[PDB]
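Heads up: the structure comes next, in structure tokens.
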Amino acid sequence: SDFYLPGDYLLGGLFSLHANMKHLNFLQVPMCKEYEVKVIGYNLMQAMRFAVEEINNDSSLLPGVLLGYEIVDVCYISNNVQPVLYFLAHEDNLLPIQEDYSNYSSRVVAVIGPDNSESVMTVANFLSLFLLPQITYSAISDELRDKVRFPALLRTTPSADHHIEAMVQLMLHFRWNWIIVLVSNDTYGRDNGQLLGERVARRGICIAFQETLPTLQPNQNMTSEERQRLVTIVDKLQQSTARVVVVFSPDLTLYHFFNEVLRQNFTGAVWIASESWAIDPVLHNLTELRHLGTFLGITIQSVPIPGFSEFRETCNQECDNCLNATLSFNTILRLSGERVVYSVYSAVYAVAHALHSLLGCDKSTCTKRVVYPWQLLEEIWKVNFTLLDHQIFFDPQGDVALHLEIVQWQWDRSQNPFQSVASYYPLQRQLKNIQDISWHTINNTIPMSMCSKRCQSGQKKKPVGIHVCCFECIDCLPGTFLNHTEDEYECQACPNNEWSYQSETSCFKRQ
Amino acid sequence: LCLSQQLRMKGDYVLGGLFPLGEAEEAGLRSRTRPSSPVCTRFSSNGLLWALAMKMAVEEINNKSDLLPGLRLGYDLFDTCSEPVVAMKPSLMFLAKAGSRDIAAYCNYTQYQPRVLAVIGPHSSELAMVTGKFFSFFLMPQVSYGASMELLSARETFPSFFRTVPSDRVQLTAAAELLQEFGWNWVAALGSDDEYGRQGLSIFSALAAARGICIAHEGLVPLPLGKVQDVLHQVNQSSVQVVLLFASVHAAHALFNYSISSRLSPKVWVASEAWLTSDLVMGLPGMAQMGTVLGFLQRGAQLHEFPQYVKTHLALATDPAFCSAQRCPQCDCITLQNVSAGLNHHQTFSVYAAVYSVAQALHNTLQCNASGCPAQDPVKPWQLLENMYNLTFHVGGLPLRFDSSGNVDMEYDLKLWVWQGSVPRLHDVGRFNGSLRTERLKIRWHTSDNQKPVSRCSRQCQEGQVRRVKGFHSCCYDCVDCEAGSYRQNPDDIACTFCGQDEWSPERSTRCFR
Ligand SMILES: COC(=O)[C@H](Cc1ccccc1)NC(=O)[C@H](CC(=O)O)NCCCc1ccc(OC)c(O)c1
């Protein structure tokens, strides 16, 4: 079927086709068709398939070596472990234990790893024993930079630190000094929230309010506690002065949050999406959001893959509903440029070139041999070449220096529904080349959020304690003056021979 | 001596054992060029102490006349050098097919058979998590000692996990009850910037919100540094007398080193179990005036026979005649003093209880009559799983009880540091067994007034006082008055407002009159 292709070397593929948040059952392995299918996961799986097919067709590098692939669905945290054993096992599906594996050839030569950080780490804790190379797309968590703990892991995506840096620089560019943070009830929410807290403290931003969302099943019938929880959240959002909101959440759990706020009618906010939902077609299909405010999100650069659209048109290998689910959203995904598809494509090409150089292959003419995965891991570090106008090579931490975009949502489907407003360069750690942005304001004036208005002339600062961003102002009394040039917080006393004009910056003579 | 050869013993059913027998050198986390693992050449006492406890438990259970009659119970121990890669190989071997070299990648396991019936799990929570995913997919019953993280309690991630120590949440709920009963409504909380302190601070914040007690801010402190000063500045500026330091011992030691180096204000410190033992921290001379230290420890009967058992069995290991009857090449070098240095460690009791619990669970699963068990198709783990979930088992005396949470029930003692000289000494000041039975009269407060230091905030105001809040999630009022004549045009609003010179009004007014 579509999920397997024989060859001289096999790539193990792990993709999250069905990913409902809600072990063996009756001592048999789970099967994920009972959960809702994800469009993006199937798209990325097809992206890997296209990449390997092109490598097979491409006569420029390999000497007719057939690069095969075998894809198993890592349904988020579930359905795990078993795929790793199925990859590691020998040709008889049994795995003999040894004191030293350096003489052992696995059934797959490399693994295109999971996307969920939890699955990535679970698989890596297995493969670290074998040093079987693992390349994971889109798994941003900065845990994976602890290389001594994860030697065999590499990534075709920038880390979470760059994402939070891009958010901070975006806020500073428009002087949004006063923001709200929402997190899901899991590691993705918590770790990113703490990272954002540290980044915020250093740079002159203040988190006005922070709260955990309930993890509703996307077709849940609401419990009383959940309903009151969501309305409490929207109440807190309404009371605070900031209209700038940061949301760290999976896509599924935000559907009913949006449905709820679309009945509270608390419109006019600036929504900053984390990359987990910045480009979600399903959420963006809700035309109501056109009337809920302005939506911005951070995501990887769009790189146009040639011919990808035309190509697109032993447990639990198969899917059926994936095709039907793709048929309709092909309308969006043809206009939408290949974004993460490039991460998958570049992972496949990186492994292809690493294999080609490991075999020391001259043009389409070299020998075929058994390859132990540790040698291929050793060679994967060392690739350096342009794939589609972007050079791909790994930092000492294992990340690839791909550019990031900030995308503004568009509802005029005659154009690309996601519009690029800025570009971020990770080597420079700078946001750059900001474009025109269509705000919700009556004259397209930049929306505003600060704790307090700037003081008038001749006033000293009066902090109200809870945040450094919040300060009232005090007029200087006679006999004192505002020496903002040297000190902002206290009106300096005038020389003994002179006086002051109340709220003024300088003294004068009196009798 | 011959001691490594004793680490395995055949039986009709066999229990796998994981213990931290060795520890890595500074560079022992080597950047391996090739897959094979390191070996931690440095011996450590605690691993051998716990392994001896397990061996004693198994030998007693074999000698027992009514438990498992006619059934011979074996053990199979392995080292875990606190690092996942070292741990994976022995766990893989545990899950290998019976009597064979290999583990099978089947799609269903209705007829599979691992070579061990149960696994005595690793000590630290990191290994607990990593090995728990693997083991619990296979539905292998894993009983762990010392793994305290509440994260492990989730049955939708760890179906087959059990432990013989209280989960962190019991400690933190006892702490919340302590704060509630002493009336400390306004507090500061600190976690060590590792998974332990991070998760504990998350749990405590959730409980504090659930009980109305107010967090000043969620601070986290570095492990071994330059940000601890900022955290201490925040605590100083926040005007708090009660600080919950839930931290690993190294981080607490660093924090207190800096605190005494900074002449920090004396404050009430509430301590986690680990830091309170304070082998490191109790040495600093200025500790006697750093404030008040309160904390909890859980109470269980001491494994009194253990020291004599160790002396007996190491004497036997000294006798070359018994040696006539290898996975720890470090062990055979060890002289008895290395073990004597820690011949009273209390978690030996937890190891003993875990072994006894598994033995009792197997006895129940066989439906065995004490006069003799029936001939049976050999038992398999998922049969033990369904029986263990509601089991009661004795440990000497002290009947313990599992429940669906995976914890054993427990009770705690509230302890206080009394000072004589530069040495603090632990004394009991109350009981907790789900509610706090405080013995208030015994407390000595750090203030010379020796009456309880206050740390509180209000949730009430006089009508005219401005609506204003503080705390990490607005958990406190801080309303304040306004001067006479001037009036707050809306008491639900901030701006006090003014009128002509020939007009007057009271204090805290919301109106003005000519
Ligand atoms: C961790 O929290 C999460 O569950 C979320 C969302 C999620 C839910 C179910 C299964 C996978 C992911 N994870 C992420 O966003 C990870 C970062 C990390 O996981 O470290 N970046 C993936 C970006 C492209 C993407 C690929 C596959 C998608 O569907 C299968 C999808 O929706 C989005």
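For chain B, we keep the numbers from Swiss-Prot: what you see runs 23-246, 253-353, 368-556, in order.
If you check the header, you will see the structure was determined by electron microscopy, 3.9 Å.
Placement of Cβ uses the backbone N, Cα and C atoms for every residue, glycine included.
The annotation that Swiss-Prot gives for the mutagenesis experiment B:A537 to T, S, E or V reads: Abolished the response to brazzein. Neighbour density for B:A537 (mutagenesis position): within 10 A of its CB lie 11 other CB atoms from the protein chains shown.
B:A537 to P appears in Swiss-Prot as a mutagenesis experiment; the accompanying note says: Receptor unresponsive to all sweeteners tested. Under the DSSP three-state reduction, B:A537 (mutagenesis position) is assigned to coil, being neither helix nor strand.
Quoting Swiss-Prot on the mutagenesis of B:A537 to G: Retains partial activity toward brazzein; however response to other sweeteners tested is suppressed.
Annotation of the mutagenesis experiment B:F540 to Y or P in Swiss-Prot: Reduces the response to brazzein; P-540 also enhances responses to the small molecule sweeteners.
Packing around B:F540 (mutagenesis position) is summarised by its Cβ count: 12 other Cβ atoms lie within 10 angstroms of its Cβ, all protein chains included. Quoted from Swiss-Prot, the note attached to the mutagenesis of B:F540 to A or H states: Reduces the response to brazzein and monellin.
Annotation of the mutagenesis experiment B:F540 to L in Swiss-Prot: Reduces the response to monellin.
Residues B:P246 and B:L253 bracket an unmodelled region of 6 residues, and their Cα atoms lie at a distance of 7 Å. Across the break of 14 residues that separates B:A353 from B:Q368, the C-alpha atoms are 13 angstrom from each other.
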